[PDB]
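Okay, so here's the structure we're looking at.
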Amino acid sequence: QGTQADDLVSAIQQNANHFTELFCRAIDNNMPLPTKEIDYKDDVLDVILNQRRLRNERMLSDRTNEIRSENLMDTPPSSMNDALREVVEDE
Amino acid sequence: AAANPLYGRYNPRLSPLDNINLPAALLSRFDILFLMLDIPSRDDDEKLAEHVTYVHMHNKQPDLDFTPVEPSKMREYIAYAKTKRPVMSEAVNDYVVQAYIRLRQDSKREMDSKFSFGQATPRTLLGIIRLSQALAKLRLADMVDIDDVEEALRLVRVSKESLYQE
Amino acid sequence: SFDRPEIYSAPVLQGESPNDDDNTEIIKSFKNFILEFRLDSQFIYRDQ
Amino acid sequence: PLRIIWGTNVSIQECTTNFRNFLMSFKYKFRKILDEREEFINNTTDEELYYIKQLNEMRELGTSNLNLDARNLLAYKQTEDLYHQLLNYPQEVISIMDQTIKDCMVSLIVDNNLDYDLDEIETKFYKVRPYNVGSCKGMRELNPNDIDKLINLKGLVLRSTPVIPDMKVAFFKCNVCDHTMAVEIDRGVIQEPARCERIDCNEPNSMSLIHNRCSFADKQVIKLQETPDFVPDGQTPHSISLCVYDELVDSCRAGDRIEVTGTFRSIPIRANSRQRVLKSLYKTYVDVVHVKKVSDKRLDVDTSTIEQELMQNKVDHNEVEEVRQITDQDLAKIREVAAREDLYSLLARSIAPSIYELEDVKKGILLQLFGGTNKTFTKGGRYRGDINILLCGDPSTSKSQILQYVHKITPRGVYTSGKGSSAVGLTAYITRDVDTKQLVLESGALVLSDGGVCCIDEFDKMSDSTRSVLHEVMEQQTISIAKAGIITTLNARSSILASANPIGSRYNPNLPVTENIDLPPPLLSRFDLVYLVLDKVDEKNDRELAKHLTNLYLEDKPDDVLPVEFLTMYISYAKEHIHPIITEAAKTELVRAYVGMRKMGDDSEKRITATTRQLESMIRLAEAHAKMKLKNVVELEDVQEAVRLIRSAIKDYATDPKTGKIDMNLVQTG
Ligand SMILES: Nc1ncnc2c1ncn2[C@@H]1O[C@H](COP(=O)(O)OP(=O)(O)OP(O)(O)=S)[C@@H](O)[C@H]1O
Ligand SMILES: [Mg+2]
Ligand SMILES: [Zn+2]
């Protein structure tokens, strides 16, 4: 196509150990949602992972609600949401 | 298993059981035992020498009339053959039973003679059944045919009687 | 030639009931004092 | 809404209600429908509430244990989820089951207004033992995602460690004021007090642990040799370590084939004794929940070998069943089979249906399975009715298959090969434990075979030094070890079933019997039966043999023969409840037969001479024949059948008393 692309294959062949978690981070960045719901015929590690993801979502929602209910400045909605998300994800 | 006779060379003076220094039980456990005799002749040694010299010169088999099958191809075909589990119908069972009966009577008759390769055994019956099932597996059929048992009995006969009688 | 292993934590259970003399509860009460104190009508400490 | 235990999908309320409904409303006809068995449903047993009556008889007997079949949870519709929750999370679901079993025990007398007091029931701690949790996949095919799951395993017990005290409550005493506290263990950790609990005495480091006042519990470690149903390519068998607790301690003995269902566990192991540093690779073991020592495919264990063990089972209230419970219907079926005229041929025919003819061989195998009577002298002597059978013959006579069938049918035998066994490996040896790094005792093949049948294939290939061990086993049913760490007499009440070939690997009529057998006289005389199983070439015999081995290949899964379950329970009942005795009419026959054989032995080694052990073998065979027909006394026809079996085993009718040779075409009938 003419665009410039780095030699990812040689970089993998030289330093594959770092590229393992690089691929893992990229895969977790765009992970599709499961079509089938979880059930009783499902693995124990899988239900643990589902509970961990739901628990993380509950932490994020609860901290967002507490910080928004504090109402520090009482005042740009999108920038406010971005800053609140960043402070929630860092705290 | 690969083995030599008692003196290292087959001699027709003694019985086949004598120079196959091998107990009757462990002999009966082998389904097929081949006597591989090195009988000299003017014609066969010519063709053997031509074959061996061609292999040594060209690093390949002599005959160009057939393409030999690659080991991976043989392996996958043998796996797919091993997936099969052939069975036997009443007629082929009856033929196997008759062949077993005649084999045991022949082994009774040749026991006193010097041409004995042993005494016929139910393990020989089971070996015939297993060779027939393997031959049916090569044909990729769920049934064992009459020709499979024909080939099995022919193989048992040519293993011992054919080369020794010549 | 491996790295230093890292240790992290995640809140799951309620745990033991909080006590007033605990440092975390004193910090939380002080934080609520800063955020929620009103002199007349304004959060003077929050604005300060 | 509804609460779920973290890490699981289990609700205490939902599981409690589901299991309570299951216990109140289960019928064994559900298990019949689930196993696709509609024609076997009967009104009087299947339609009765199974766990209701089981909990009732649990209340009457003082039993505190419920044996729960996990397949029954799949039989019920509402507990099909709970079944999976039992397999994935045994640790809390079992506790839920115990709590609701206690609730059900309260409810059965609260609702129905029984006279039992509630205090005794609510003081008791009821616990459940799930079993039959699924397919018996191997230990080495399991994965770290299977940790803390319910697993079912086959195995043979090799050894067990002594009773180990694991400390549950800790007792600490003050040095200065003698104030004591008791602290419970919490997940394997005990909190020792830094300061004295007293208000008056608060001295630091004044609390010392008194090891004998603190309470302990029983913990035992059993090394189990696993026998998987499926074995992968080139998998070599291994030994697992399984931990039993409390009541289950000393319920498994060395050499028994058992069905262990338990929890797959993993712990880290310390690299050094002085350091608390643990290893990253974990050690796996099975935390045992239930042990099943009874299979319907094989015979039950001999009750004469475990009498004090049954008494200790009653004392400890371990209540793991050792023998099958015989009902009334199957008992009546046992009697009506025992009254049949051709019962002897029927039972001998039902031994090995895939093995054609060998009727006298099967009759002898049957009598060895039944056994003679065991007599315990009040002075201190002991006579064991163990029949030893040698099968010498031509190759391919289905004798190795007879050994395989007997090894599968016996409770605790061991199958060995000639010269693949050693004298040390048959009796006892010293080994190194992988866990304790200590010298431990481990039982050899003959001791492991006590109470069962030791099958020895290729008995002629065994060396004479190894062959010298069997003498004491066949004469006194013991092995007297005087070695570096062992000076004791070990009971090996094992029946020897051996297979052998002649010297020339085929029987030679020109040679006599004794030269063909090629066993020394002090060894061969200990055998109760010596079978000369010869391959005679015939028309009709070869035809029928070919047909018999050829109909096996008609289908992928291949007169009247009894099922193996009924045959095993018949032999178990006859061994347990029938002890025939010799009468004077049997005595006269026995004496006359012995003197007749001794007079026949006067003619001129080449022939098998009569022996005092042949008289004892006649007694044991007559007792086994009488035990077969459920008679409490040995009659004269029992002695005649014993003599007939002994004479026909060695083919005394075919042989010439003078020369000692055996003809083929003349007297023998194939
Ligand atoms: N009378 C028979 N009834 C049933 N199966 C038989 C009979 N005779 C031979 N066979 C079968 O033929 C095969 C021969 O193996 P085995 O008889 O077990 O060997 P063996 O009799 O112990 O003699 P060895 O091994 O040389 S000591 C097995 O598959 C047997 O099941
Ligand atoms: Mg054999
Ligand atoms: Zn004190």
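Sequence positions for chain D are given in Swiss-Prot numbering; the residues included correspond to 176-733, 739-784, 788-853, in order.
Any Cβ shown, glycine's included, is placed from N, Cα and C.
If you look up Swiss-Prot, you'll see D:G568, D:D569, D:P570, D:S571, D:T572, D:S573, D:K574, D:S575 marked as ATP binding site. The local packing around D:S573 (ATP binding site), expressed as other Cβ atoms within 10 Å of its Cβ over all shown chains, amounts to 22. Secondary structure at D:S573 (ATP binding site), taken from DSSP and collapsed to helix, strand or coil, is coil.
Taken from Swiss-Prot, the feature domain 'MCM' covers D:518-725.
Record note (Swiss-Prot), mutagenesis D:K574 to A: Loss of MCM2-7 complex helicase activity. The unchanged residue is displayed. In sequence order, D:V536, D:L566, D:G568, D:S674, D:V708 make up the list of same-chain residues 6 or more apart from D:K574 (mutagenesis position) whose Cβ falls under 8 Å from its Cβ.
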What is the total of other Cβ atoms whose distance to the Cβ of D:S571 (ATP binding site) is within 10 Å?
20
Under 8 Å by Cβ from D:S575 (ATP binding site), counting only residues of that chain that are 6 or more apart:
D:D632, D:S674
Cβ neighbours of D:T572 (ATP binding site) where a neighbour is any other Cβ within 10 Å:
22
Which ones in the same chain are close to D:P570 (ATP binding site), with CB under 8 Å and 6+ residues apart in sequence?
D:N676, D:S680, D:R681, D:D710
Please go through the binding-site residues D:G568, D:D569, D:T572 one by one and keep those whose C-beta falls under 6 A from any atom of ligand 1; give the result in sequence order.
D:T572
Around ligand 2, within a Cβ distance of under 6 Å, which of the binding-site residues D:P570, D:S573, D:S575 show up?
D:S575
For D:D569 (ATP binding site), which residues in the same chain are close in space, meaning a Cβ under 8 Å from its Cβ, but six or more apart along the sequence?
D:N676, D:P677, D:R681, D:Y682, D:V708, D:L709, D:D710
